[PDB]
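The structure appears below as C-alpha cells.
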There are 4 protein chains.
Amino acid sequence: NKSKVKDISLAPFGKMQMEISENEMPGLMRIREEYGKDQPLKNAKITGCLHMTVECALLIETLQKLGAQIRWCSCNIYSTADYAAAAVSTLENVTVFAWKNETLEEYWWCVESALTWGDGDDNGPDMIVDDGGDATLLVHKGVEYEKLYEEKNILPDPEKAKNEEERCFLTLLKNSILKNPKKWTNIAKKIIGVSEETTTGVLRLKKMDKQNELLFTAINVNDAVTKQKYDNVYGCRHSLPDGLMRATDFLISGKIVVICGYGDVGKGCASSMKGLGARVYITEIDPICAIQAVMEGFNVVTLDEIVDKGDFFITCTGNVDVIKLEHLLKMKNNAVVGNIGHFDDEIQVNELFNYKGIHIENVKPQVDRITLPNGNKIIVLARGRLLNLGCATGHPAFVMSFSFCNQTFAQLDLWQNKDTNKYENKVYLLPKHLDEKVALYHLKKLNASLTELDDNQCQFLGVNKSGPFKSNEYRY
Amino acid sequence: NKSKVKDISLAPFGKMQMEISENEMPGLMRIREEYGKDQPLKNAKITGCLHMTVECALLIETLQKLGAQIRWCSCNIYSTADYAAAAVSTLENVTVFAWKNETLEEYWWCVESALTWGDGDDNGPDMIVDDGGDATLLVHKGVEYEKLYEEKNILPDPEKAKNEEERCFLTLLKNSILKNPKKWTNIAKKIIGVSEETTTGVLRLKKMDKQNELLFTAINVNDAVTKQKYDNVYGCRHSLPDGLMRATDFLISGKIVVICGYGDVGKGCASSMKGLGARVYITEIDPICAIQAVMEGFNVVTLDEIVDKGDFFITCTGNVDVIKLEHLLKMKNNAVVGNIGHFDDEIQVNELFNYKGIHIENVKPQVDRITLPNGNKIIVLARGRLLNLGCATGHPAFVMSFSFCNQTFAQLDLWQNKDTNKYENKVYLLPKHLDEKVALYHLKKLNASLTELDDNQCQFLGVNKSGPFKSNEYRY
Amino acid sequence: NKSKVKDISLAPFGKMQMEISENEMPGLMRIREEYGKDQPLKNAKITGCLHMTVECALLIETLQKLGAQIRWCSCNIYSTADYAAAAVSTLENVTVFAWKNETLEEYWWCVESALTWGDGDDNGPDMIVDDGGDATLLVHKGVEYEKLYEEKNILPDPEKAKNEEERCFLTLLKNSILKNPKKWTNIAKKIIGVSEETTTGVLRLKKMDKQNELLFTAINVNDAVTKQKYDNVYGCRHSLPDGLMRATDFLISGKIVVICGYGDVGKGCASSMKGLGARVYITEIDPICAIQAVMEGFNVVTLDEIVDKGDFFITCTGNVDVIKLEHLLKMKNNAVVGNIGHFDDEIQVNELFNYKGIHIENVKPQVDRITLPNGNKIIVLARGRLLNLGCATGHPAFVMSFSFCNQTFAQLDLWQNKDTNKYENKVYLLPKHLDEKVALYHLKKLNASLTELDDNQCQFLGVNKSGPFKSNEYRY
Amino acid sequence: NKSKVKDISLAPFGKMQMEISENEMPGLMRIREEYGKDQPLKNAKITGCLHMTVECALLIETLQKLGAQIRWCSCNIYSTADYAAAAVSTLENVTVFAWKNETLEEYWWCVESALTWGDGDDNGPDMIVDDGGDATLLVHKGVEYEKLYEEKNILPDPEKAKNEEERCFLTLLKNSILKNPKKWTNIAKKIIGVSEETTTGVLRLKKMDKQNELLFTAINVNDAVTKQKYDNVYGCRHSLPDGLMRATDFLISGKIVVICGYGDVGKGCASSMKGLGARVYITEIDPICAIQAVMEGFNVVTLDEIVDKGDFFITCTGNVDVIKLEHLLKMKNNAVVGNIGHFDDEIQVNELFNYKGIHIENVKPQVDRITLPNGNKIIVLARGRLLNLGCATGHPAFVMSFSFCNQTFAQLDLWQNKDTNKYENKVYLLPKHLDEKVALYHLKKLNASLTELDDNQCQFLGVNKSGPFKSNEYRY
Ligand SMILES: NC(=O)c1ccc[n+]([C@@H]2O[C@H](COP(=O)([O-])OP(=O)(O)OC[C@H]3O[C@@H](n4cnc5c(N)ncnc54)[C@H](O)[C@@H]3O)[C@@H](O)[C@H]2O)c1
Ligand SMILES: NC(=O)c1ccc[n+]([C@@H]2O[C@H](COP(=O)([O-])OP(=O)(O)OC[C@H]3O[C@@H](n4cnc5c(N)ncnc54)[C@H](O)[C@@H]3O)[C@@H](O)[C@H]2O)c1
Ligand SMILES: NC(=O)c1ccc[n+]([C@@H]2O[C@H](COP(=O)([O-])OP(=O)(O)OC[C@H]3O[C@@H](n4cnc5c(N)ncnc54)[C@H](O)[C@@H]3O)[C@@H](O)[C@H]2O)c1
C-alpha cells in the first residue's frame, strides 16, 4: 500500500502547482462544491491509468474529496511529472505507482500494482479510469489467457513478442497466471465499469464490444462534445508547439510542417502551426477531412511527395505505420519527427533504431538524434511516443478541466447505478445535458455572456429554455 | 403551361454563365457522366422550390439530362437571377416561374404553379426539391385546411394574418379550396418524397415528423456532412462579405461586427470577418457554441451590451425575434443590419418599417436607409431577407456542387425506391458512402492527393479500403 | 464650358452614395469642420486626374467647400463610376470630363480638357492632384516637345508609337502644338505644384527630379505613412477579393492564388486571400520581401514553377512583363488573370490578344474569356488594367479618407506657401506631425482610446506629449 | 583569464545544442566559410555584453573562428543558459563571466570583468558588442565620474540610488575610482567602437550623441531591416508564448491578453496571441500604430479600461512606468504580468514588492506569486525583466541568425576601418546591400525561389539586377 515515486521531496513544488492550476479548472472545482459534502463516491475503489500530470493530480484530489479510495499509475512512460506524482501520493487514501522515464517492464508492473487492491477476496477495483485502454486490456487479456490455461494448459509466451513492450506484457501475464490462474477472472467480475478518455482507447473498446468481449460497462468519455471538440482540438493547438519548442527550440514560422491525419487532433495541430506562420501540408485517407484541410489553405499530399523537404513531421492518425522506415531514410538533415497520436506505432521508430548502420545519439531527455546511412541527422521525439506529454506538460489545466469533468460524471453515474440495470457490458455515452452543464461551468471564467432564450423562441425551436439546444446528431 | 420569366432574351447571357460554371461543379458533371445515358429519372415529375440562380440552373439541367421533367420556382423574392431563369426555361421539359423582385402575392402564385402539373388525375409532382420548406408547407397546410373545411366548413381567413406574407399564403389557400377542396389532399398522396436543403426547412420537417404530420418521405440533405460542413460554413464565409461589399461598399477591417448565432453559418461568417481584420462579437444561447466562439478570439456578449457601438449586425440563428425593435432604435448612425438566416423573422424589420416617425429611403435594390426617431440613419439589407442571395449571388458554384450532388443523389434514391418499402413517411439521411463519394469527386479539382490505406492499417482501423472511414456519430 | 458625363440623370443615385460614404470618411469631414468657413483655397484653380469614384467625389466636394474651383478627369478608362461623375458635375465651380469605358483617344482629351482653363492668359490650373502622373506627364512632355519644335521645327510623330495609348498621346500633343506651340510652356509657369497619389507616379517624379526636369513643386503623398501603410495594404485587402468576386463569383478558399510582388499591395492582397482559406504562392525579386512572405506561411516560387496549377494570378509589382505570353499559354482551364498594379504592362494582355489562333469572347463588362491554342479557356480581367477599380469600386471610403486627407493637406500647404520660397522644383514629403494628425482624426470612429504620455515618460523617450512619437526613419 | 560559470560539466550538453543550432543559422555559417581562413579579426580584442544563450555561443564561436579574442558577460541576470556559458568558456581565447540567477552586485562585477583585459597599458577592449548599452554605459559613466573626481574630488554616492540596481552600479564605480581614477578614461581612448543590438540601447546612444557625449563610434545594428523586421517581430512571435507556456502552463486561447505598445515587438507578440485564439487588447500612445492595431481586429484601449478583466499583461513599450502600482492592485486573481521590453522599468514590480501588506511567494525560478491587499494572487514573471529570456530560451536560432549576421558585419566593418577616418564618434547604420545580402543567405534554407529581374525591368525600375531594390526610405 506504499506509493512508488521518484522523489517524495518534490511534493511541496507539486502542491504549489496544484493550488495555482485550481483557478484554471473552474469545472472540477464546481464539482467539489456540489457533490462535495455529499461524498457520493464513499467506499468506492477507483484505479486510474492516466498521465500523472498536475491536471491529473487535481482530478485525483477531486475523486478522493468525493470520498473514494484511489490507486493510480501513468499510461505513458514519459508523461509523468515527478512533482505531481509526489504531491498526489501524499493525499489520504491515494496510492501512486508512476515516475518519468520508466522502463517498459516497470510500466506494466505499475499498471498491475494499480489494479491489485491487496489480496484474496475482492482483489480488484470497483471502477476504472483509463486513457488508452491499457488497464482495460490487461484485465481482458488476463481473463482470456486464464481460460486458455484452464483448458489447454497453455501459457502466453513472450517469444511470440511482436514488440518489446508486448514482450513485457506477455511476461507479466505469464507470471501472473503461474502465481494465481484466476486472479483476473475474479477481479473482472467485480468491476462496475470503466470510462475511456482517448480515441485510441475507444477504438479498442468498440472492437471488443463488437465481438462481445466486454466484461463490464464502458463509458465513452472521448466522444463527449465538450471533450473531443475542446480537448482534442484546443488542447493540441496548445501542447503541440509547446512540446516542439521545449524539445528543439527550432523556429516554426516559414518551416514546412507535415501533419498526417486531419481529424480532431490534426485540426488543432494545424491551426496552431498556421497561426505561427508555418507552411502546412496535410496527408489524409478520408476525402471529407481532406477537403476541410484544403479549405483552410493547406496543401493535401501523400507523404512520398513531401518527405524530402519536410522540416517537421507530426502524426495524428491514431493508426499504424503511417511513417515507415523508407520514409525516415529519405528525410532532410535536421528534420524533426514526432508522434502525437497513439503509443509508438504511428512511426516506425523501432525499425529505424534497429536498422543497420544507424547511429543513435541522445541530445536530452526524450530527444534523440539519429544519423541516417547517407549521413543526414534527424531528430526523433520521445522515441515515437506522445511528444506533447513527453517533451512538455500536455494540455493546459483549463482544457483538461472539460475532460476531467466528463470523467468525474462518468464515474459518478457508473457508481450511482451499480445496483441498477441501466448499464450492460456495452459502450455508452454521457447524456447531452451533461455536456452543456460542463460548458456552462466555464463560461464565467471566460467572461462569456450567454443569451436567455425567450418564450416565443423556445416554442419555435422546440427546445427547453435550459437545453439541450441541439439534437444528438448535431456536429458542432 | 408556359414559363413565366422577366425577359427571355437574357437566355444567351445565362447560357454563357452556365457553360463557365460547369468547370466549377465537377461533382454534378460526374453525375451526368455516370447516370447520364442511363436516364434513371425518366418519366419522373420533379417540382423544385429553390433559389433560381446559375448554380441552380446547372442542377435543373442535370436532373433533366437524367430524364426528368421539371417545374421550378424560386424560394425567395430577391434571389432569382433573371438571366438564369431565362436560360433554364429554354431546356426541354422544363417550366419556370421566377423573377427578381417578385411581390409576395406573386411568390405564392409561383410556388402553386410549380406544384400544379396540369389538371384532373395526377395533378401534382412525383418528388420535391425544397429549400426552406415553402413548397412542402403549402402542401401540408393545404391538406390540413381542406380537411378542416370538409368537417367544419371553415376556410382559412387572411384576417388572422400575423404577417403580410402569411396573408397572401392564406389567401392563396382560401382561393385554392373554393376552387377544389381536395386538390392538395389528392396531390399529397402521389408524392414519393421531398429533399430539404436548409437548416430551417429541416427544423420544419422535424417538428411535423415529431407530431406525425408528415404526408410523405423527407430526406435531410442539409444534415449530410458534405453539405452542412461545406455549404453552411465555406459558402457563407464567401457570400457574407460579398453581399456586404456589393450592398454598402463599406470597410470591414477595424469595424465592430456582431454575429448572432455561432452554429455552422455563424462559424463561416465569423471566419471571413476575422480574416479581414474586423472585431468580431458573438451572441449565443448555447454554452457549447459560445466556448467555441471564445476559443477563436471572439468576444461573446448579449446584444444589449454591444448594440450601441456595432457597425454591422448579422443574424445567423434561424430563430425569431433575435434583433427586436428596441435594439434597432439604439443603433449608431450608418450601422448596417442584415439577416443571413431564415426568411425575415430574425430581425423585426416590419415592426421598424411601421414604427411611428420612421422614414424609409431606398438607396439601391435590396438596400434601404432608415431614419430613426433620434435622427440616426441605419442601413437595412434585403428588408431582412437573405442578404447574400439578395445583395450578391449567393454561394459560389464550387460550394453549391457539393449540395446539389447530395440533392441529386436524394432524388435518385427516392425515385429508384418508389416501388419498394425502404422509405416511410419520416425524415431520413443519405448513406455515409455517398457523402464520401461526393467529396471524392471534388478532390482532383482541388489538387488534393488522397492516401491509400494499407492492408495492416485497414484491419487495425476495422474499415474497408474504400470507406466509410468514420462512424455515423463522427462530428468531423 | 460644361461637364461631359455618361448620363446626368444618375446624379441622385450618386448623391445618396456620397451622403452615406460621408460617415465613412471622418477625416475629410473633420477638415471641412476646421478649414471650412475659412475658405483657405478661395480663388484657387485645381485640376484633378484621379479615379472618378464616389470617394473621389467626396474629395472634390471637400476642395470646393474650401473655396476652390475644380476641373476633373479620371486617370483610368474603367475606374469611373458614372453615378459619381454625374453627382459631382452638379456642384458649383466643378467641371468633370469622365465616364466608364472611354477610349484611349477620349481619355487624353479629358486630361487636356481638365488642364485647360479657358483660353489666352492663365490658361492652366494653380495646382494639380494626380494619380499616376498622366496630367503631370502631359504638361512636362508638352513643354518638352514645344521647345523641340521651336528649335528643330520637329513634331511628335505618332508613327513611333510603341503602344496604342502612346499613339493617342503623341497625336494629342502634335495637334496641340500645331494649334498653339506655347500652350504648355505658358501653363507650366503658373503651376504652384502637384501632389502625387500612387507609387508609380512618384517613381516618374523622382526620375524627372533626378534629371532636373521638374517644372514645379511635387508633393509625394504616396510615401506618407498614413497612405502607403493604410491605403496600399488595407485597401487592397478589401478591393482585391471584391473585384474577384464580382467579376467571376468563383470560390477563393482552397484555390491556388499566385501573387506576384510582396510589397505594400502584395502584403494586403495576400492577407485577404489567406483569411479566406486560399493557398497563397508568392513571386519576388527582393530577398527581404521574400522572407517576409515565407514567415507568413506563404510559399515563395518562380512563376514557371506554379503557372500550371494556378487558379488565380494577380500582379502587384508595378513593373513590366511580369506575366509574359509564354506563361499565359501554359495556364489551366478557367484560370483567372488580373492586374492590380499599374496600367496594363504587368501582364502581356496585348501580346495574347494579338496571338495567332486566339479567340476572345466577352463574358461581361471588363471580363473576357480567351481560348488558348490548346483549347484551354482562361479569364482575363479589365484587359490587364486595375481589376479592383475596373471590376469593383476600388478601396472603401474609410481607407480613401486617409489618402484624401493627405491630399487635401498637400493642396492646402502648397497654396498657402505659393508666395513663399518654402518649395522648389523638387519632390517633398508631408511633415511627420501631419501624418499623426490624420491618424488622430480617425480614432474616434474606430472606438480606439489613445493613451496619454506621462511627464516622466516624455523625458525618457525624449518626445513631446503631442508627438511626433517616432523618428523619420521609423518603418512602422 | 579564468572564466566564471555555474558548472563547467554542462559543457558537453551545450556543445550538442550548438552543433544542432548550427543548421538553423545558415547566415553565421556562411560568414565562417567566407571570412574564415582569412582571419580578418586576428588580434582583435572583443568584449561582449549580450544574453549568454546557445545562439550567442554560436556568435562567439564565429568571432573567435575569425581570429578574435573574446571576454563575455550576459546583459541580463536571468537570460544566461548555464550549459551555453560552460560550452563557450571552453573555446580558446574566450573568457566568460555569466550564470543564471546572478545578483545585481554580481551582474556589474561581470560587466566590469568582461571590459577589463588584464592591467596597466591597454586594459580595455578594441570593440564592444552590447545589448541594452550596459557595457557602453559603464564606460561613459566611468569616464564622467573620473573627471568629476579629478576636479571636485567628488565620488558617486550609492546613497542617491534611485534603484537597487543603480546602487550596485554606483558602488562599482565608486570602488573603481578609489582603486584607479583613470581606468575608464584610458580604456575609452582605445575603443574603436561599439555595435548596439536593441532599441533601448540605441535610444541611449542617440541621446548621448545628441549631447555629444559619445566617446567612440557606435553602430546601430537594431535599425537594420533584417533585424528590426525579423528579430523584433518573428522572434517575439515565437518566444512570447514560449516563455508564457513554460512559466505558467496556462491556456492562452479564449483568454484576455493585454499588450502595451504596438511597435515591432508588440506586432509580433500580438500576431502569435491572435493565432492561438486569444482576445487581444492593445494600448498605444502613437495614433498611427493604434490604427494598425485596429485594422488587425484588435481592440485599442487604455489600461484603466481593461486592467480589471485582463488575464495576461505584457509590456513591449521600451518606456517607463507603463503598468503602475495602482494598476497592479486592481488585477484579477491569477492574472499574469510580464515585461518583454527593457530592464524592469516598464512595470513597477519594485513598488509592488515593497508595498505594505504584500506577500511574495516563489513558485519556481523566475516565477513569483504576489498576494494583493484584497486577497487576489497575481503572477509576476522574471520580476519584471525579459520574460522570454528569463522563463524560456529567447528567440530561436534561425531568427537570431539575422541579428548576429548584422552584428558580425558591424564588428568586421568597424575593425577594418580602424585605421581610417570613415567613422567618427557618432551613430551609424549598415549599408542597404548588406541587409539584402543577409536575407539572401537564408533563402535556400527556406526553400524560397527568388525571381531574376530582367533587362527591361531593371531599366524601368532604375535598379541593378543585384540590388538594392528599394530606396533608403522604404518601410517594408
Ligand atoms: N497527445 C494528446 O494530447 C492527444 C489528445 C487527444 C487524442 N490523442 C490521440 O490522437 C490520435 C488521433 O485522434 P483523433 O481524435 O484526432 O481521431 P480522428 O479519428 O478524429 O482522427 C484520425 C484521422 O487520421 C486519418 N488517418 C488515418 N490513417 C491515416 C494515414 N495512414 N495517413 C493519413 N491520415 C490517416 C483519418 O482519416 C482521420 O481523419 C489518437 O491516437 C488519439 O487517442 C492525443
Ligand atoms: N443564406 C445562406 O446562404 C444560408 C446557408 C445555410 C443555412 N442558412 C440558414 O442559416 C440559419 C442557421 O443555420 P445553421 O445551419 O447555422 O444552424 P445551427 O442550428 O447549426 O446554428 C444556429 C445557431 O444559432 C443559435 N441560436 C438560436 N437562437 C439564438 C438567439 N435567439 N440568439 C443567439 N443565438 C441563437 C443556436 O444555438 C445555434 O448555435 C438557418 O436559418 C438556415 O436555414 C443560410
Ligand atoms: N489598384 C489599387 O488600388 C492600388 C493601390 C496602391 C498601389 N497600387 C499600385 O500597385 C503597384 C505596386 O505598389 P506598391 O506600393 O506595393 O509598391 P512596392 O514598391 O512596395 O511593391 C512592389 C514589389 O514588387 C516586387 N517586384 C518588382 N518586380 C517584380 C517581378 N518581375 N516579379 C516579382 N516581384 C516583383 C518588388 O521587389 C516589390 O516588393 C504600383 O503599380 C502602385 O501604383 C494600386
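Going by Swiss-Prot, the residues shown for chain D are 4-479, listed in order.
If you're wondering, the header gives X-ray crystallography, 2.4 Å.
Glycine too: its Cβ is placed from the backbone N, Cα and C atoms.
These features come from Swiss-Prot:
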BINDING   D:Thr56, D:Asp134, D:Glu200, D:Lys230, D:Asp234  substrate binding site
BINDING   D:201-203, D:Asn235, D:264-269, D:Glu287, D:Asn322, D:343-345, D:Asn391  NAD(+) binding site
MUTAGEN   D:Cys59 to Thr  Decreases sensitivity towards inhibitors
Review point. On the Cα atoms of D:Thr56, D:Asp134, D:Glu200, D:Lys230, D:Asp234, which are listed as binding substrate, what is the maximum pairwise distance in Å?
Key: 18
Check your understanding: Here the binding-site residues are D:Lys230, D:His345; which one has the lowest number of other Cβ atoms no more than 10 Å from its Cβ?
Key -> D:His345
Study note, to complete from the structure: Expected list for binding-site residues D:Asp134, D:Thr203, D:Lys230, D:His345 against chain C, Cβ threshold under 8 Å, sequence order, is none
Practice item. Taking only the Cα atoms, work out how far D:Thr201 (NAD(+) binding site) lies from D:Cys59 (mutagenesis position), in Å, as a whole number. Key: 14
Check your understanding: D:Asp134 (substrate binding site): which of the binding-site residues D:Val268, D:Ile343, D:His345 is the nearest Cα neighbour?
Key -> D:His345
Check your understanding: Compared by Cα position, which of the recorded positions D:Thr56, D:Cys59, D:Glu200, D:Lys230, D:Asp234 is the closest one to D:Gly264 (NAD(+) binding site)?
Key -> D:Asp234
Practice item. Rounded to the nearest Å, what's the C-alpha distance separating D:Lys230 (substrate binding site) and D:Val268 (NAD(+) binding site)? Just drop the number here, would you? Key: 12
Exercise for review: Between D:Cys59 (mutagenesis position) and D:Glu200 (substrate binding site), find the distance joining the two CA atoms and give it rounded to the nearest Å.
Suggested key: 12
Exercise for review: For D:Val268 (NAD(+) binding site), list the number of other Cβ atoms lying within 10 Å of its Cβ atom.
Suggested key: 28
Revision key, fill the gap. Cβ neighbour count within 10 Å, max among the binding-site residues D:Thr56, D:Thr203, goes to D:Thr56
Review point. What subset of the binding-site residues D:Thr56, D:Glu200, D:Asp234 lies within 10 angstroms of D:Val268 (NAD(+) binding site) at the C-alpha level?
Key: D:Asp234
Practice item. Pop the Cα-Cα gap between D:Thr56 (substrate binding site) and D:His345 (NAD(+) binding site) into the table, whole Å please. Key: 18
Point to revise | Candidates D:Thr203, D:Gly266, D:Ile343 (binding-site residues) - the one closest to D:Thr56 (substrate binding site) by CA | key: D:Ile343
**Study point:** Count of other CB atoms lying within 10 Å of the CB belonging to D:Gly266 (NAD(+) binding site)
**Key:** 24
Review point. How many neighbouring Cβ atoms, not counting its own, are there within 10 Å of the Cβ of D:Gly264 (NAD(+) binding site)?
Key: 28
Study note, to complete from the structure: What DSSP gives for D:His345 (NAD(+) binding site), in three states, is coil
Exercise for review: May I ask you to report the DSSP-based helix, strand or coil state of D:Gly266 (NAD(+) binding site)?
Suggested key: coil
